[PDB]
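Read through the structure below, which is laid out as structure tokens, and then see the notes.
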Amino acid sequence: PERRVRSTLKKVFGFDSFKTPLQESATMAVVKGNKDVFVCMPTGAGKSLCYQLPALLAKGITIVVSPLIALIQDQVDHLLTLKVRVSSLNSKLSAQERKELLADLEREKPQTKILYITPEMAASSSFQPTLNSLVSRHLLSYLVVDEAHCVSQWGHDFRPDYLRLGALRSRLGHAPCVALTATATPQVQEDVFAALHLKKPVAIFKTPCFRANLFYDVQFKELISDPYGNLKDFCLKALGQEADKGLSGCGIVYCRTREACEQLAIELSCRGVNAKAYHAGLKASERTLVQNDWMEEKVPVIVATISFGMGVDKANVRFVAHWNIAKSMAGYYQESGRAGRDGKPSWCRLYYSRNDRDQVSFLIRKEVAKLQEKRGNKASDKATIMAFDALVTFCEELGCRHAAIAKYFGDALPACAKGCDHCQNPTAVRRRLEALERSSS
Amino acid sequence: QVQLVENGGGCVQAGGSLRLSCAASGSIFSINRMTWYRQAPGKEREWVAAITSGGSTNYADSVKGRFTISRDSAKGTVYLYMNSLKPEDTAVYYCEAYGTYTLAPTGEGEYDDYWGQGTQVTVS
Ligand SMILES: [Zn+2]
């Protein structure tokens, strides 16, 4: 029954239980294999098992297309270490080793249980006939497509080889299809289903972007008597969660321009808010020194342009403030995301200025025209503008903040529990909005 | 799973008027295209009209002027106003829920097509 999967999990993968109860649900649908399934789970190790364990208990051959071999090799090495018959087709392994595997597949009852191919090969006239015989011999049990987003021009890593993977699914009617990606706008997910030719019902397992501890709010730079003071206060607010504890935690601040980043560090530092500046304009030596201090809470605060780069996400990041709007809503999610990794209460804040908005507006406009002369008009050109327009909408339009993030991304509405500005005090929101109506010009 | 349930048909005279309701229950997120199909017994199943999620809409040539669909985007439910009715239009009316992305907070969801039962429309 389900008893099968439980035993195989601990017997082969040496895991007492599934990491996430979502994982459990996902894997079970793949094991049923009644349904094409889609998994937008993150870099957390959960997604792989969702096609790995089913592949074993399938009693047929489990192909897995993966775009770069870096990713493949990591797993195949660990898979082997768990006494599994797995085989990678990467241009990396020799023109002779390749002839040995092509052969194995062609004979019936082949040794290969799991073939990690690359998209490139999977499409080429070179690989097609061995493929054909696997299908006809009803040897193909699952066709997995990792980094699916690659199928959609909206996704950054568009890989047209992946478009042939769609006509391939229709040819392999008997074999089910499992697509996976870390993150996907519903826009992207809708392209996936279509260009990959999935069979409805597709069963979907998408981790929600909403997180309990994160208290999101928006302020407007037009409407602050002392903009630096509000920030000082907000940094003090988020830090020192326990009065008897004094200073507790650390936090981050973001800045489109290098220069403005430096400015803010000093403003805060003078004000008692002990804070350091950090950008790509600096030499690397500077950065690793600064990061150290922040990492050890020598300096409880840092200020980092659009270039901190998740070097580490630290446990007790109590706050993340954006002095300016980030370049994309996604951008805001990721950036804010670095906060509150430890699950204890944390604050995310955006400081919105129509001044900022129009600054970034012509930035992206001019560097898009810069690529249009370089390439031409393209699907993804409009997408860049849109990705940012969503963040402007997030601040300008009143609404529970976690839900606006969930909408852009494609989660259902989350349970805020009085955990954002619009949810906590619907009215103070109305107040400051109708404020920016007047302070529009 | 999802429920598409129809309402608001009956009988009426030549040149008359009715309004038809299509109601999707459950944990929906979005529906690519919702379409009204009429089954005239003794005839070909006929495409009536349809509304994309984005508010774009399209009508059959025969019913162009006379019919009009709409979403109470909020109510999560769409309507077909059928005025200047003719004997022609006598049929069972159902909707196709194409591209029905359904999802929950647990993260567990499905992309599916859903069909409604239909409601009965008779015109002198
Ligand atoms: Zn909220």
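Using the numbering of Swiss-Prot, the residues shown for chain A are 12-452, in order.
Technique stated in the header: X-ray crystallography, 3.8 Å.
Positions of Cβ are set from backbone N, Cα and C atoms, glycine also.
As recorded in Swiss-Prot, the features of this protein are as follows:
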| type | residues | note |
| --- | --- | --- |
| BINDING | A:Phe26, A:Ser28, A:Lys30, A:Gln34, A:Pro53, A:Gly55, A:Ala56, A:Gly57, A:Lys58, A:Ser59 | ATP binding site |
| DOMAIN | A:39-213 | domain 'Helicase ATP-binding' |
| MUTAGEN | A:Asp157 to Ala | Abolishes helicase activity |
| MUTAGEN | A:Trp165 to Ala | Loss of helicase activity, reduced DNA-binding (in a residue 11-526 fragment) |
| MUTAGEN | A:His167 to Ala | Loss of helicase activity, reduced DNA-binding (in a residue 11-526 fragment) |
| DOMAIN | A:241-403 | domain 'Helicase C-terminal' |
| MUTAGEN | A:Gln345 to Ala | Loss of helicase activity, reduced DNA-binding (in a residue 11-526 fragment) |
| MUTAGEN | A:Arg352 to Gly | Loss of helicase activity (in a residue 11-526 fragment) |
| BINDING | A:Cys411, A:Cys427, A:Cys431, A:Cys434 | Zn(2+) binding site |
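The structure, with features from Swiss-Prot marked on it.
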residue: A:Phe26; record: ATP binding site; Cβ neighbours (10 Å): 12
residue: A:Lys30; record: ATP binding site; Cβ neighbours (10 Å): 12
residue: A:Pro53; record: ATP binding site; Cβ neighbours (10 Å): 12
residue: A:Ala56; record: ATP binding site; Cβ neighbours (10 Å): 12
residue: A:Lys58; record: ATP binding site; Cβ neighbours (10 Å): 22
residue: A:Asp157; record: mutagenesis position; Cβ neighbours (10 Å): 23
residue: A:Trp165; record: mutagenesis position; Cβ neighbours (10 Å): 19
residue: A:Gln345; record: mutagenesis position; Cβ neighbours (10 Å): 13
residue: A:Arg352; record: mutagenesis position; Cβ neighbours (10 Å): 16
residue: A:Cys411; record: Zn(2+) binding site; Cβ neighbours (10 Å): 21
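A:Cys434 (Zn(2+) binding site): 19 other CB atoms within 10 A of its CB, across all protein chains. Taken in sequence order, the binding-site residues A:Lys30, A:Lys58, A:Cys411, A:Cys427, A:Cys434 that lie near ligand 1, meaning a CB under 6 Å from one of its atoms, are A:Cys411, A:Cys427, A:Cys434. Note: A:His167 (mutagenesis position) has non-local neighbours A:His160, A:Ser391, i.e. same-chain residues 6+ apart with C-beta under 8 A of its own C-beta. Secondary structure at A:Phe26 (ATP binding site), taken from DSSP and collapsed to helix, strand or coil, is coil. Those same-chain residues not listed among A:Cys411, A:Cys427, A:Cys431, A:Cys434 yet with C-beta within 8 angstroms of the centroid of the Zn(2+) site C-beta atoms are A:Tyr227, A:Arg412, A:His413, A:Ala414, A:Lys429, A:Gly430, A:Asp432, A:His433, A:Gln435. Highest Cβ count within 10 Å among the binding-site residues A:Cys427, A:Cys431: A:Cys431. Taking Cα separation as the measure, A:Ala56 (ATP binding site) is nearest to A:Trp165 of the recorded positions A:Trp165, A:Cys411, A:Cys434. Mapped onto three states, the DSSP output places A:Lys58 (ATP binding site) in helix. A:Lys58 (ATP binding site) sits 29 Å from A:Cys411 (Zn(2+) binding site), counting Cα to Cα. For the recorded site, A:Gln345 (mutagenesis position), the DSSP three-state label reads helix.
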